[PDB]
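Asks: Provided herewith is a single structure, encoded as structure tokens, for subsequent inquiry.
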Amino acid sequence: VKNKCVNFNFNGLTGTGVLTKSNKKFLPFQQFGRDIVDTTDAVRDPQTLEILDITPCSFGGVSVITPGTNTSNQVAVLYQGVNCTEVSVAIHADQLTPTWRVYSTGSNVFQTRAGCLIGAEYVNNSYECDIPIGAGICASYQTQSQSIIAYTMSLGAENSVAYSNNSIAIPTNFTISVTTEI
Amino acid sequence: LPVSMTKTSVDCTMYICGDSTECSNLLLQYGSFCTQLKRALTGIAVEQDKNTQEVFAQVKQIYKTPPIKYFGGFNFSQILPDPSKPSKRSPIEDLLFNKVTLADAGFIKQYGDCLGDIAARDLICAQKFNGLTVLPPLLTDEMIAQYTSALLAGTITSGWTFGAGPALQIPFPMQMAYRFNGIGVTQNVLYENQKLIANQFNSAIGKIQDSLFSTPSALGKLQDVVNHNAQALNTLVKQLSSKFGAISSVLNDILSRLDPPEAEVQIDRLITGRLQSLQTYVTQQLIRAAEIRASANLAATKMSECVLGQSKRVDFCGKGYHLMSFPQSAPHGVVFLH
Amino acid sequence: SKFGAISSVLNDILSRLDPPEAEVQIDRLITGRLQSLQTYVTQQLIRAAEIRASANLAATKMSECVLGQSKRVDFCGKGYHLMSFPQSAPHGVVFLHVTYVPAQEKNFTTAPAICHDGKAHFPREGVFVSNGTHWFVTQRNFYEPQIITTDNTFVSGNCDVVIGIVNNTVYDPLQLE
Amino acid sequence: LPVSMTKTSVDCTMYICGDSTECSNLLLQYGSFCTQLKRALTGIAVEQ
Amino acid sequence: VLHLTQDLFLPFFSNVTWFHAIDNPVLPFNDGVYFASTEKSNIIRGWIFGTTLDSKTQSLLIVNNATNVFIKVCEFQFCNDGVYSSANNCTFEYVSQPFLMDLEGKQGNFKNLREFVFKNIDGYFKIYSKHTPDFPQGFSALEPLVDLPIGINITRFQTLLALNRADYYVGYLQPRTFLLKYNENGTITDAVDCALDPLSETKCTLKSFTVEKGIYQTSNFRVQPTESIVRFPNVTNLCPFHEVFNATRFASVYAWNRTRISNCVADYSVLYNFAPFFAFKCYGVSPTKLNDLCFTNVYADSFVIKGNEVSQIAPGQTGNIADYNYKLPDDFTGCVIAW
Ligand SMILES: *[C@@H]1O[C@H](CO)[C@@H](O[C@@H]2O[C@H](CO)[C@@H](O)[C@H](O)[C@@H]2O)[C@H](O)[C@H]1NC(C)=O
Ligand SMILES: *[C@@H]1O[C@H](CO)[C@@H](O[C@@H]2O[C@H](CO)[C@@H](O)[C@H](O)[C@@H]2O)[C@H](O)[C@H]1NC(C)=O
Ligand SMILES: *[C@@H]1O[C@H](CO)[C@@H](O[C@@H]2O[C@H](CO)[C@@H](O)[C@H](O)[C@@H]2O)[C@H](O)[C@H]1NC(C)=O
Ligand SMILES: *[C@@H]1O[C@H](CO)[C@@H](O[C@@H]2O[C@H](CO)[C@@H](O)[C@H](O)[C@@H]2O)[C@H](O)[C@H]1NC(C)=O
Ligand SMILES: *[C@@H]1O[C@H](CO)[C@@H](O[C@@H]2O[C@H](CO)[C@@H](O)[C@H](O)[C@@H]2O)[C@H](O)[C@H]1NC(C)=O
Ligand SMILES: *[C@@H]1O[C@H](CO)[C@@H](O)[C@H](O)[C@H]1NC(C)=O
Ligand SMILES: *[C@@H]1O[C@H](CO)[C@@H](O)[C@H](O)[C@H]1NC(C)=O
Ligand SMILES: *[C@@H]1O[C@H](CO)[C@@H](O)[C@H](O)[C@H]1NC(C)=O
Ligand SMILES: *[C@@H]1O[C@H](CO)[C@@H](O)[C@H](O)[C@H]1NC(C)=O
Ligand SMILES: *[C@@H]1O[C@H](CO)[C@@H](O)[C@H](O)[C@H]1NC(C)=O
Ligand SMILES: *[C@@H]1O[C@H](CO)[C@@H](O)[C@H](O)[C@H]1NC(C)=O
Ligand SMILES: *[C@@H]1O[C@H](CO)[C@@H](O)[C@H](O)[C@H]1NC(C)=O
Ligand SMILES: *[C@@H]1O[C@H](CO)[C@@H](O)[C@H](O)[C@H]1NC(C)=O
Ligand SMILES: *[C@@H]1O[C@H](CO)[C@@H](O)[C@H](O)[C@H]1NC(C)=O
Ligand SMILES: *[C@@H]1O[C@H](CO)[C@@H](O)[C@H](O)[C@H]1NC(C)=O
Ligand SMILES: *[C@@H]1O[C@H](CO)[C@@H](O)[C@H](O)[C@H]1NC(C)=O
């Protein structure tokens, strides 16, 4: 069986990996396939004489994003470095290691470059970054009546200089400011 | 100048005991030993993001160049953004981005094509198979170019005033007159040899791209950073095939071959070796992070002093008497044009 | 932590095993504690190096901002630097940078030079500013409009090479008296 | 101001297993635990 | 302190099976049973534990009464209702204070709630209780009473009733990580699970009841395998077992014919289907665990003898056929065939 995470025990090689079709050029005397860093990569099926790859099942990490618990109790979950379509189907078939299940209402699905976020909605405005998520995406708790959104951070207030070839601006006043460094 | 390094979040149990309950249980006995390694890697990642922020986000407002480009005859096309390019990068940015090759991009979501690799799976897939991952930068390589464009378009239409308070406009010939006056030679010489200074400026800007294009490696610093990180990751992966003085080097077949109450010793030796290897990786990463942090602090100071004003300390902003500087973005670094 | 031994209390393992086998067990605890001590001391060395770098920066900042005023930009606070005051904090220092920040500004006009009679006149310090009708001289960082005098304008030029030059009259306090 | 330090070139094979083939073979099982040390020392020397 | 422990605990916000009374299903037991009951004075007398509930395996009796308890582990036969009818091979008798505490402030409105939790990890039957005078939300810890090393098998749990002329909040414990906040005077005012909600493990990861705004890397996720294939190479090349078991001129015992067996794969179903057989006495090899053993060389000797000589062929024997024609070594490992 192919195209599924399956515990294999090929000819004594125990492990867990996704198996599929490949276009290697295994010579007639070859059985295994390895890499530069010496990991078993492609295994010629003994009873199929074909070429089948091995791939990490779904190695990632879970990060929970939330405002302060004294303000609210809601949370959102981000799965590091995996198109959430795979995690979505995996939730739907119930084979993820984390037993905690965050809600999927359809409005909370966002494919970032850092994974895919679930539990928050995409507003297309731009504000100062509050909770750094990754790859130019920030999230924040904002009154609607309250929820957690996803947006792209704004680099700053938009301004344009008025440059001209014979015009200057000269200050007519001043102010004195006291900053601090620690 | 390098500014930041690739960001990694290795995880103990997946690295050290491939999905083995007994091996994880025996790893648990060592207390919060590998917890320090995690916290350390998280600190490294946050430091990298902060380094990029300090170096580049020096201005609070994004200015934009005027539609026309005629600054008294001076030529800045080679450095200002080029609208035709989809990435919106200057040609000097483009040469820099095309001369640097990254082993692991990180923002690829390469999962899904490791099964479809057809040929032997590469470094990225091999690393991902043993619980080793790379996180993407918070600020993409695109908005860094936008920060650089704002800094560039503030320098050539307002002088050094935008770095202190409000931006005040002033013609580029007058700005250059004051920059000449700052090095002890009066503005008269500029108002007499405007044409010669413009022509020399153009010629220098023209030949810098040839100097960068023809050289074998003038970008050696960033490339060494990338190569060192990739080599460290490869030597971390390669240790899982080392026997470390036991029967075998693989947990899956060490458990499938020997029973718990006698394979306990073998699992313990494997645990010791792999834990020490992870310790070494983390310590070297900490030292390299300190070095890159020092370099990033120097780069931030150099930007703040040479770009938003002209410096008097000698041989700091280039050999000779300083007049200007222009920033350009590079992969995991910055480039100054003194 | 047991570190792969019988127990994590040295005295406890002693009263339940023969000395030779107990010694075997004893080594396991010692090695784990040693590796722990090595980790602690190495991280302490890293932290001490970073603190020393910060302390050197603080010493330099104290010396330059407090015992004088600096021309380095964005070093002793944002803006044009005026003063600095030190304060003491637990395991650190706190500076109070006093800076001068400009204020409300106005588009005026400008001129690279002014050609009175065949000669280009330039402002010793400052810019040439036209209100819109009359030409004057001023500073850069503050607006103090002043009548055009030769005392503020040195003469060197020929009124033919300055791109964007304009025209007006210049004044001297010498021909009047 | 100090500017540099002495450049050491320790070699693990002779340091750990004085000219003994059995100890060399046993040390060979601990992975590449020596090439990293040699690389670090060489980098330090070039830096000096 | 905010001690975080790993032990068999009833899951938080998990469902519990609330029964009524007015026929007492024998609920299972696995990794502990959490108990609860609220009542006016008393309707529950005793408990019985174990598997098969009969006089063949060991079971448990902890029945209370007005003043004391009756803790014992015995082999009670049946009650079907005077709670037992068998105490032949039974021991482990213990007596102590009664488990039921009831107090009333001159009114029955103080329906004290009785939460009970037990376990038998490495035996050692632990007993706990706590009475607090749908289901209350305010937390309540549990205090231990007795700790006894029973060391028997437990699969099912039963509760007895009382007589008269709303309870049974029954849960189960699992190996779970819990975080418990302890007072300055040593009570437990709260507890939070570590595998129920993202916020729960978010608190457990930093072991702090208050979490500030931010994003925290908590755990690692992994798609567990959907199925498990095992695949091994192909098989062929059988032996001449049909050619040795179906000859026509089996030699006499005075010259026992020896056939050498090599270079095959060993089909052993033919050793079963061939003939109704008369003797299958194996000595050194289990007759069913023989397909899982690998041999270097095998010999097969075939001859004909009488009926008594068949039983005579055995390690360490005597007679005219075991001393003059064929001798079998005492340390022989194999199987004999006779039909
Ligand atoms: C320059 O800017 C100052 C503020 O930074 C002005 O000071 C203000 O003065 C008003 C009264 O005129 C006060 O009410 C106020 O609190 C503040 O001190 C100052 O007037 C201004 N001067 C000019 C010439 O614009
Ligand atoms: C300013 O610098 C530009 C750098 O790109 C010059 O553009 C050039 O355009 C010519 C054709 O017009 C190309 O052949 C060449 O490769 C380059 O892209 C530009 O001409 C130059 N002009 C001035 C005013 O200095
Ligand atoms: C030109 O610059 C002059 C500054 O001295 C301004 O003239 C002023 O005009 C008033 C009366 O209109 C005089 O009383 C005063 O002494 C001063 O000269 C004038 O506003 C300015 N013109 C423009 C167009 O900015
Ligand atoms: C300033 O005034 C000068 C005369 O006082 C101008 O010079 C003149 O230039 C014209 C041609 O432009 C000649 O025909 C004339 O003889 C005289 O040389 C000068 O152009 C003027 N400058 C500006 C900017 O108006
Ligand atoms: C732990 O035990 C202490 C002694 O019983 C409690 O202090 C008491 O507080 C009561 C009032 O609550 C006083 O009346 C009494 O004199 C004594 O000081 C203490 O509160 C308790 N800790 C708790 C309840 O958290
Ligand atoms: C394995 O053996 C079976 C039975 O002889 C045969 O049908 C099959 O093709 C064999 N497979 C291979 C790959 O040799
Ligand atoms: C993962 O990302 C998307 C989302 O489904 C999809 O194109 C595919 O499954 C994966 N893409 C790549 C580039 O691996
Ligand atoms: C609005 O947000 C959607 C995503 O919800 C995005 O696809 C779209 O481009 C946004 N439009 C604007 C104008 O920002
Ligand atoms: C200034 O003058 C030059 C030369 O005539 C012209 O090309 C440029 O467009 C002018 N600047 C503006 C802002 O119009
Ligand atoms: C000068 O005039 C332009 C006109 O668009 C304006 O945008 C700019 O702010 C002015 N400069 C000032 C007010 O300093
Ligand atoms: C308890 O059982 C009910 C079915 O009656 C189910 O809906 C619920 O999810 C269960 N509890 C938990 C915590 O799953
Ligand atoms: C209650 O149980 C105890 C347990 O030994 C027993 O001695 C006593 O007789 C029983 N009856 C009463 C009324 O206490
Ligand atoms: C107790 O068990 C032993 C087991 O051999 C048995 O001999 C004895 O008869 C039993 N006692 C009874 C049944 O009373
Ligand atoms: C307990 O009973 C179960 C099923 O009745 C059985 O599988 C298990 O081996 C028993 N344990 C002991 C210690 O007898
Ligand atoms: C021996 O072989 C013959 C044919 O070769 C067959 O008819 C006979 O049944 C076999 N003997 C037994 C006992 O099956
Ligand atoms: C078994 O009998 C055959 C035929 O009589 C003979 O060729 C062979 O040598 C005999 N094997 C012995 C006696 O071991």
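Residue numbering for chain A follows Swiss-Prot, covering 534-677, 689-726 in order.
Header says: electron microscopy, 3.3 Å.
Each residue, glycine too, has its Cβ placed from N, Cα and C.
Sharing the features that Swiss-Prot gives for it:
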MUTAGEN   A:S673 to A  No effect on O-glycosylation by host GALNT1
VARIANT   A:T547 to K  In strain: Omicron/BA.1
VARIANT   A:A653 to V  In strain: 19B/501Y
VARIANT   A:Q677 to H  In strain: Eta/B.1.525
VARIANT   A:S704 to L  In strain: Omicron/BA.2.12.1
VARIANT   A:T716 to I  In strain: Alpha/B.1.1.7
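Quick one: where do these features end up spatially?
Replies: In three-state terms derived from DSSP, A:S673 (mutagenesis position) belongs to an extended strand segment.
Neighbours of A:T547 (variant position), defined as other CB atoms within 10 A of its CB across all chains, total 18. In the three-state DSSP scheme, A:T547 (variant position) falls into the strand class.
In sequence order, A:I598, A:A609, A:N641, A:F643, A:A672, A:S691, A:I692, A:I693, A:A694 make up the list of same-chain residues 6 or more apart from A:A653 (variant position) whose Cβ falls under 8 Å from its Cβ.
Listed in sequence order, A:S689, A:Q690, A:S691 are the same-chain residues six or more apart from A:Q677 (variant position) with CB atoms under 8 A from its CB.
Residue density at A:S704 (variant position): 13 other Cβ atoms are found within 10 A of its Cβ, drawing on all protein chains shown.
Around A:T716 (variant position), no same-chain residue at least 6 positions away in sequence has a Cβ under 8 Å from its Cβ. According to its DSSP assignment, A:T716 (variant position) is coil.
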Asks: In whole Å, note down how far the CA of A:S704 (variant position) lies from the CA of A:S673 (mutagenesis position).
Replies: 29
Asks: Roughly how many Å lie between the Cα atoms of A:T547 (variant position) and A:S704 (variant position), rounded to a whole value?
Replies: 63
Asks: Out of A:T547, A:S673, A:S704, which recorded positions come under 8 Å of chain B, measuring Cβ to Cβ?
Replies: A:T547, A:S704
Asks: Select from A:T547, A:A653, A:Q677, A:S704, A:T716 the variant positions whose C-beta atom falls under 8 Å of at least one C-beta in chain C, and return them in sequence order or as 'none'.
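Replies: Correct list, in sequence order: A:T716.
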Asks: Tell me whether A:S704 (variant position) sits in a helix, a strand or coil according to DSSP.
Replies: coil
